Amino acid sequence: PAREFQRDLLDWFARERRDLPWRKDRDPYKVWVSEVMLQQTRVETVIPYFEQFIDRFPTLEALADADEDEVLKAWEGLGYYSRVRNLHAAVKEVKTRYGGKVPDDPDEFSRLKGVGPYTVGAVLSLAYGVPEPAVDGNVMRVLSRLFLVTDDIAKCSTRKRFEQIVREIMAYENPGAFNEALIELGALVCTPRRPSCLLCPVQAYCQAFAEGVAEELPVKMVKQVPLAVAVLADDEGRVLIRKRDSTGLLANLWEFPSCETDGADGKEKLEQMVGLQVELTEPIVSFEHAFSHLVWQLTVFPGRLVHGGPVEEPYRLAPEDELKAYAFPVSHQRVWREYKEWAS
DNA sequence: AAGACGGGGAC
DNA sequence: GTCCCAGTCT
Ligand code: SF4
Ligand SMILES: [Ca+2]
């Protein structure tokens, strides 16, 4: 019932679609940026970031020529920072290798970093009219309910099933609108909890509704870590900060020297870290910070800094009024908040 | 396959 | 507390 299902979906979309920032036009660059920002992040959270980001990097070239440091700063607070490292690399790739044009071929676009099966579909269908599926969590929930699919959507292969289903029922004449409509339906009507089936424009076609299990679908299947942070203040009013490893947790972000206490030593395993030496004091406050695969049990440790050598290695000396110039994870952002809240 | 990879806002 | 959001990479 593909064709008729398409008409209802698309009709609903025209009337109910939200006027979001990235929907002003279909510029490949603007669509791509928004799609990367939306990965595992809510629309409400993205809006402010997209606005600031586009103003600061209006074109793909402008973003390509920016120093990675400024690009990360623009992403400070969004989470999953590798998304922007990959988008930056990919954008630099399109400028030099593809003459500043976002490839319109799925095989070409999919080779760029950060571009997985979802983004290929979202960006190419929307910006170029390419008939590729764009299956995100929203679509998976929608399709799972419409076709009563009970396979664990956390299974790597379950997404392939959904992609095939989309290839069979999508409006090949307007793939972009079709894909977007499917996502919007999931965002506004066919919601995680208490979907609005009575007001759904494709209720008639829904097997989950007919069987009364809409709410039980889709079917879907952390370690603690103590950490000691050090905030060394130079009598001159400058602070010590280091850039993080280029690969792994919060990669390439700045932070206050710290170590995985892995117990309860505190001001011990830290001092040792010198690879330019000094001693600490007693804590100032303790909090926690969650991620997705692990939690941080960090405890701060202040101290004084006396110069005895050149600041090298990842480390970098910086005046207090310049900190707002670096990109810091949310955890360490709080560390500094509690510090000036202390010396207050 | 399954775990790494942020931060936040409903319920 | 729990879920999951416009997922990608190894
Ligand atoms: S009828 Fe209910 S479960 Fe089926 S697609 Fe609509 S909102 Fe989703
Ligand atoms: Ca790819």
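Residue numbering for chain A follows Swiss-Prot, covering 9-229, 234-287, 292-360 in order.
Heads up, header says this was done by X-ray crystallography, 2.2 Å.
Every residue gets a Cβ built from N, Cα and C, even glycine.
For A:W30, A:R31, A:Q48, A:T49, A:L86, A:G87, A:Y88, A:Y126, A:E188, A:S308, the entry in Swiss-Prot reads DNA binding site. Its Cβ placed at the centre, A:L86 (DNA binding site) has 21 other Cβ atoms within 10 Å.
The Cβ of A:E43 (mutagenesis position) lies under 8 Å from the Cβ of A:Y126, A:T127, A:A130, A:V131, each of which sits 6+ residues away along the same chain. Secondary structure at A:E43 (mutagenesis position), taken from DSSP and collapsed to helix, strand or coil, is helix. Recorded in Swiss-Prot as a mutagenesis result, A:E43 to Q carries the remark: Loss of catalytic activity.
Taken from Swiss-Prot, the feature active site, proton donor/acceptor covers A:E43, and the record attributes it to a curator's inference.
Under the heading domain 'HhH', Swiss-Prot lists A:105-133, citing sequence analysis as support.
DSSP classifies A:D144 (mutagenesis position) as coil under the three-state reduction. Here Swiss-Prot notes a mutagenesis experiment, A:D144 to N, with the remark: Loss of catalytic activity.
The [4Fe-4S] cluster binding site annotation in Swiss-Prot covers A:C198, A:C205, A:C208, A:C214. For A:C208 ([4Fe-4S] cluster binding site), the same-chain residues lying six or more positions away in sequence with a CB closer than 8 A to its CB are A:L193, A:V197, A:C198, A:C214, A:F217.
Within the set of recorded positions A:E43, A:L86, A:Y88, A:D144, no residue has a CB atom less than 6 Å from any atom of ligand 1. A break of 4 residues separates A:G287 from A:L292 in the model, and their Cα atoms lie 9 Å apart. In this structure the alpha carbons, written CA, of A:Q48 (DNA binding site) and A:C205 ([4Fe-4S] cluster binding site) are 25 Å apart. Reported as a whole number, the C-alpha separation between A:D144 (mutagenesis position) and A:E188 (DNA binding site) equals 11 Å.
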